[PDB]
Amino acid sequence: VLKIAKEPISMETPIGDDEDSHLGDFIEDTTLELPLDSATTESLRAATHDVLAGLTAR
Amino acid sequence: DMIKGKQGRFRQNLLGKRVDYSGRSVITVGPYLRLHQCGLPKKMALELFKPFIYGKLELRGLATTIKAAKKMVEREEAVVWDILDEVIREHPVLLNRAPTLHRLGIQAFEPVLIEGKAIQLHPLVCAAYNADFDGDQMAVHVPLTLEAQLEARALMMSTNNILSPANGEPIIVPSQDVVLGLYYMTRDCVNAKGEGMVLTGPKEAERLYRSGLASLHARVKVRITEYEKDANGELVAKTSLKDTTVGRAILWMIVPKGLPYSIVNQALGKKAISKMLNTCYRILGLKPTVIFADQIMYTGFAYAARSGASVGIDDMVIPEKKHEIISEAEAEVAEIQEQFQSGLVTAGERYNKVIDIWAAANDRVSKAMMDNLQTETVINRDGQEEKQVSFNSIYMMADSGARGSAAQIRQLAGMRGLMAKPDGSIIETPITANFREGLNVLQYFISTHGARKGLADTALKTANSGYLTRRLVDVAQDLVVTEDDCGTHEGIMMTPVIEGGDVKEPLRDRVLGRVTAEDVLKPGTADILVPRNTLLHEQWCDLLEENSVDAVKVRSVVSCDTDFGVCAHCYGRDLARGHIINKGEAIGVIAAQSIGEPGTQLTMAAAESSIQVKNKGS
Amino acid sequence: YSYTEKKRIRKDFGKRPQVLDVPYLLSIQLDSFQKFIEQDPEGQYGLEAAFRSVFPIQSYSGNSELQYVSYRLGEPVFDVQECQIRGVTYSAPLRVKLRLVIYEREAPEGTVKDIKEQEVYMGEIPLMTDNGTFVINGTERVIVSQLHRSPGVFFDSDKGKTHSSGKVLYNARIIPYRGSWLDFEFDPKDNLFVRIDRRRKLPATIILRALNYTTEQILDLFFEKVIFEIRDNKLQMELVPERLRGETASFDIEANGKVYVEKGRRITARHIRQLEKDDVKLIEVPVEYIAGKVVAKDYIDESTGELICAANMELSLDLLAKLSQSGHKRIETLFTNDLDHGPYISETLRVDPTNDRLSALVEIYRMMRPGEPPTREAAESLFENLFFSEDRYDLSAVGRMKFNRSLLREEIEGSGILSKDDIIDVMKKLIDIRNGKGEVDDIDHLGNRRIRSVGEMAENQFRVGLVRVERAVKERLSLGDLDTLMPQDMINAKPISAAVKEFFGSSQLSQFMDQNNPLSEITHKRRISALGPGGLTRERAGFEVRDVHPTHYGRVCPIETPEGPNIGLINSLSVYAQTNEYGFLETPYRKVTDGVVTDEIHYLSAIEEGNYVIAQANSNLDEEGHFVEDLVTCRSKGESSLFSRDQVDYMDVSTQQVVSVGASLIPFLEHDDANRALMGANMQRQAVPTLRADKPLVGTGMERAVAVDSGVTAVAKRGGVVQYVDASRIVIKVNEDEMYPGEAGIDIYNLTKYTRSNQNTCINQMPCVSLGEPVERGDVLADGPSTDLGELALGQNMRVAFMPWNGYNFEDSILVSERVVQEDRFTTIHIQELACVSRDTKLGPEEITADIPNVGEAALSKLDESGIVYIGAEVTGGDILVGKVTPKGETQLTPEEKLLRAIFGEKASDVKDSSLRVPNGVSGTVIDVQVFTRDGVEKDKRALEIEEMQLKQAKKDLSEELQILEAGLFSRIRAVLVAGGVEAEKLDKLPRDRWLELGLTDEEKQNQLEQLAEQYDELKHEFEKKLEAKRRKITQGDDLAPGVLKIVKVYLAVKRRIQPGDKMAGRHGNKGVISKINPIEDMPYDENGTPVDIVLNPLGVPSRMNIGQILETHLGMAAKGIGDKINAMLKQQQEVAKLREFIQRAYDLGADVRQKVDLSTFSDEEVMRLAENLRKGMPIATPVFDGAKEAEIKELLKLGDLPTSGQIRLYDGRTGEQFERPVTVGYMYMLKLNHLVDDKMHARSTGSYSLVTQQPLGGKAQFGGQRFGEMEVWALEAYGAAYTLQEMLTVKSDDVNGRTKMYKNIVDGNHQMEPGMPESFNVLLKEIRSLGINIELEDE
RNA sequence: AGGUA
């Protein structure tokens, strides 16, 4: 409840007491898949397709 | 508020359009590097090129997946390092200064792997970056796609940008240490080992110097083969004896074939070396110019190190008349103050007279100091003493123009003279001491005002220059060369400029690189020496100088009939080449940068009574 | 004479002996907070002032008043050390005595009942440390003193903007200490206007109308009456012969019955003197002269009361006839001279639309608040509270004293609220200045700018807190019971404490202490800021304030300020300057009697300085204060000039008083350019502490003072004999004459070792003393960071040669020998902090464990069974320190992932790895582990181990103290027991704890034995209670923010060595970056063979004007030559006599040196101690402007058997061939700045993107890319750079799809791009559409 | 916030 009682803060507030940079300028996007993982997924898809091609038809 | 921003739109351009595949680090000198390359630390190279490393590792099959390649590169095994060398070998990288004032603020270089953590920058290029190695940080960008790699190699490359975009004279000019080395190597003494010798080739000169059988500078007759570009562009080998010095012959060894020997047979300051590079580029081309610039850098550094040029405490010799001049000027200002109490002279006139007296005293002190330092050497040639250029080191850096001008040395060895107080008024009593005779408390407190004013002026002028160059870029944004030629006989009447009473900018410099708008006749006979509208290179300027025509009509961009752009001719030639501008070049942006970048350098009787012509003419 | 000085005597130059020892450099902060917190028996600065100002609080109906008695500071629950360890503030509870009094209900006042609340807790105030700092969140913060315009009246000149009229104007601003500003300004129409704050100007007479003044009253108070007697024809007037100045004869000037000056003539001083000597009483004047005059007051008929004249109209024939026929005889007109009091107030009254108090109040109420129908009561309340409410308007003592000073009153005190007389005086002064009689006052004179130190700012903020809690109390006194209720239940500590914490923690003037040097700390605590709340915003320049004013001399260091866009705003306070009683800057001056310069001092303020003439510190005095020049250089009115030696009134106390500590520490500052000296002083604060911090050879004498006065050095509070030496503890047996009555025992100094500073630099203290050394008060027991032998030792002294070397030192670059890294010098220790928080998420509480799913066993190796790395384990980038794991939520699987899990038989893990890895790029040893688990949450093994460690440490300390004390107790027990019958045979062989079992016959000895047995029991109880009290602190957990179950802090110590890329500099301002570390052989070497450690570009000297570095280099040769000679003597070990003679000659060598000579030291031990301390060179002290001359340096060089010119020919390392002409070599003090290249790299190809935009940036482990701003876009556009520009814009910046496709293509080995669209532009389109604006993309 | 160019 004590955690809930506090209100969210703006990103427009400066981080570090009036540095010309804002808080939101540092927030990392966690909903974006890393290109490393995307390349891994592409390679895995290619490998699985090749392996399935290595098996029989049915 | 999210749309409206400064400077410009935030997310789009500034602030700030962050970019991937980039690094940043402190820069150091790269005195072994070639001009077309720069030192890049191994760690930054590895981190920057991780996708390339993965690609090549999977290509040669040392890793079966991207994840395995990632494990290999984070383990930093010796295997990935050869891959890294391979990917770096041809890939050029862009080096960027923290502030970018003109297009030379970003230049391509071939990265060279170095153990360490700082980017090694070519010493010749730091002048363009306006970067001094005092903690300046530069950024590195990686042009990814093949088109971008090629684009960087063709345009971004340092060797392709040896000339400033604001003026044809080279921007990669030897600056301070190399200039000092060249000057010491070419400056002649009055007596030294091995004078009067006869030598064939500069190779014997280098042999004699390195063996210690002669001195670096000594009057010697040497047989040298100078090559002259003549006839149709063919080398003319002329072998004869020149009276020169050993250091000059050693330098001539470096100079590529095709230049007159007279260019090096002289004391070489900053101006001399810059002119020599300009002549080399105009006569030979690009590749000889780059090779010669690199070789002259190496030679200058080597012979500066061998020079042992050092600034001591004795190489600011105080002029002997400093006390006498100071005491005299004190006497006259005391007399003027006494007369002011008598009411004979007004306060303003008294102040002006005191200021003039102190200015005269300062000039006398500076002249005496310069006479003392300039010809300090009095050594005899064979027994007869003679007055010639001093071996004094501070006089070498003053004369060669490496660092420190006459005004600079004036505050060191003479007296630093008048300055100003708040309200910007010149102080009645100047500083009678210099930095070799330590300033007392009060005079230092006085100098503090000048220091504060200078620093605040630099800050405010930098901000104002940034705003100005932004506005220039805005107005000149959309302008681009869209046509090779439009066809127009309009233009501007072009003359050497004379403001006041004397010419300060001749016709040739203002017309060099311009296109003719009218076939101007000779000042005498009505003969056309300049054909229909054509680019004016150095040969045409020389022809115009020989037959001195008062005015030339020149196709200006303003009179160009092209719409949605300008024709190539109406612009000129200036870029990084002596050839006409290429269609598609954005002249607006280069012009805006050219006018904006020097903005940080901007910190600002017989007249109307009787006209006195200084020379004899009609 | 200090034994610390005995251990190393720095050779001090300087021909003028100082008469005033360097003040305690932190006196400003300490005195400020002492004034803030100490009790005051009267109304004085601090909490007492705020309380007495706000209390008593009167209830809005109820007769229930709250009265203040006193305040008491509770002892802090945690000391400084545990406050830093636990991350909690170091603060003292504030408890206040209050009484609620209820009077007669309801009748006239008079107490009926009263109740007292004792020591009510209304918040905790941060308590000041002994180093002059505050600990707030485990970080040591500093409150920078603020320079702000003093309360009072400023009569400023308005220039540069003239309302298209010229004639620059004047304006008087009344600036209150608290309240609303007042402005009286002029217009180019010679009218006066009043502005409350900065609202619309009103005609100036309105304020007087609101002050209940009639027009005639105003005219009487401002203008001078002129008497006109109605006699003869058309009146005569009573002429004062002194009144006529600068007037033309428009009226016959008669005297003694005849006219002297006829009409039309020019009146000069001759006619004026004739009139004065003739004493003209009255003159007949023509009516034409009358017609331009103005009547002062009203005039009605004397027989019928008909109004015929009123106040302030021009005179005319008809009005004169009416007043003559009415019966008047005396007419009082206004004296209006264009050089004397001009037509300002008259025309202002003409402009005035109001004529009464009510309309003035209406106008004021409407200008202050637009519209707002002017209720009479509301307007009256507004006017009264604007300037006459003590709780809404206050000038304070400083404001009142300045107010009376500018109006030239002998009073220096009075009511804070303004009075009508004060306002009228301000108007009169402003009008006189407009007439040219008065003079304007600068807003840059240090007399007009006051310094608010920490105490005053804290008191003001506490006053604001008291104001808001006063609002709460006044609401409660009517909302709550109007009868007896306990007052602790109606006082709210939350607002006051919260606001105080906001001030101390998050403010423009509360900064992390720049803690990488003792000098840095001293400068930060001495810093003076023109910014902050109530000061100047950075929207300035505004050259005036940034510029150095002539009053700064000796008060503010002129040559120390940042070069950023705050230059001349962040100053540093001078060495000798101190804050005046009223908050202004005062500097000491030696009082000068006409003939003799006395040694007594007076601290002169800024305004007082201008009155007298002050002699320069460079004046040469022989004997008892006698000048050697008849005309000596001095400064009287801000202008330097020669004055005869019989008019001087004061002299500068020392030659170093015109600079700050940072500037004063630079040697040969007199030989350096002010710009480059400024740069050097700024950089000197950025020096990183060095592992081998030896000393500067060429010092200035402030090294010892800076080291001692800063808190980093452990200084012996009470002298005695060193009883115990340890790297962590120093125990001193205090001298007999310095111990308190009874058993005071020992003094223990725990040495702070390897603790993280605010710059992530190690700060440790090493013991510089040994067993049995006699020490006295003020001695340096332990040398802190960048400090050795009590001297400030930021950088290191190194052999440097000024020469170009193959261009490696090209711009300002430094070339460094491999010997430097081999000697492990300039090798710094960086202690960085890492925090792993185990939180409580809604997916499940996080936990710390050794077993991490799907990780290598190497990671598990370095952790204990508790999941925490062992203390002392070596870790590198990427290694796991804390085994945090987070309860994994629902998992989505791609078809390929499902196929693979079906194949391998594996399934998704229920918990995801969240372990804290070391950020890549850093290494080092885990030196300390802190575990914080909040109370009520189960402890883990590692926390128990750490608590046991600290518990046993405290137990060991207590046991040592107790055993020493009880050993003394048992010794005196034996002494008592042996007396009164010999009992020393058996007792001596018995254990000391069995010495209380021996009885004795009834006597004073027996009573003493019983008392000492009781003392032993009391000591046992004291030990037990101390152990219990500290065990309560140790055992209890830390109450963290809600959500975090545990916190694990790990300290990484990186022994970061010097390498190419690191920024290195000198004290004089010479800068640079180390280019390449060459092998030791490549260094140029002298004839003896010593290779030079550092090579500097000499071309940086003659253009930076900093010749002082050359003199420092030469003096370094001199010092190191003396050191080499003494080292050769020590290796030869000649004798005590030879070494003593050589050292005495070295100290003697100079001219009029104040060094003082030996023998005053010990014969043998001290001589060898000095020799061993000087074998590395004799440190030399060069005062800032009383420094050594070239002749003295050359003499000292001759003593060192070194070339007089200071240049030695060096043989190259590569070729072994000597350079032509000698080269300058010498030992220069060089500094490694906190700009290490290791911190300066960041490089990325993939990583942190952003939410709203896709610009890559973020992360303290791997940062974003480099901002390709509009400048670089222009640079690319300048070339034909198109594809590279597109890469800069879309592929690598913001096009997420294009970015992924590029990464895949590069991995696959293909080089081409999708142009796509940057996500930033799509954001722009959507955001424009968010307005009422359509924007679209249209095809052709 | 401080510092760097």
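Using the numbering of Swiss-Prot, the residues shown for chain C are 3-1342, in order.
Note that Cβ sites are derived from N, Cα and C of the backbone, with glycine treated the same way.
Under the heading of mutagenesis, Swiss-Prot lists C:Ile561 to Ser and annotates it as follows: Resistant to antibiotics salinamide A and B. Within the same chain, residues at least 6 positions away in sequence whose Cβ sits under 8 Å from that of C:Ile561 (mutagenesis position) are C:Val661, C:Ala665, C:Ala676, C:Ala679, C:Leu680, C:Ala683.
Shown in sequence order, C:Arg548, C:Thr563 are the residues of the chain, 6+ apart in sequence, with a C-beta less than 8 angstroms from the C-beta of C:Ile569 (mutagenesis position). Under the three-state DSSP scheme, C:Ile569 (mutagenesis position) falls in the coil class. While the structure shown retains the original residue, Swiss-Prot records the mutagenesis experiment C:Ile569 to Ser with this note: Resistant to antibiotics salinamide A and B.
Under its mutagenesis entries, Swiss-Prot includes C:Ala665 to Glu with the note: Resistant to antibiotics salinamide A and B.
In the shown protein chains, 26 other C-beta atoms lie within 10 A of the C-beta of C:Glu813 (mutagenesis position). Secondary structure from DSSP puts C:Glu813 (mutagenesis position) in coil. Quoted from Swiss-Prot, the note attached to the mutagenesis of C:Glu813 to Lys states: Disrupts the enzyme's active center.
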Report task. Inside 10 Å of the Cβ of C:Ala665 (mutagenesis position), count up the other Cβ atoms and send me the figure. Result -> 27
Requested in this report: Based on DSSP, name the secondary structure state of C:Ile561 (mutagenesis position): helix, strand or coil.
Outcome: coil
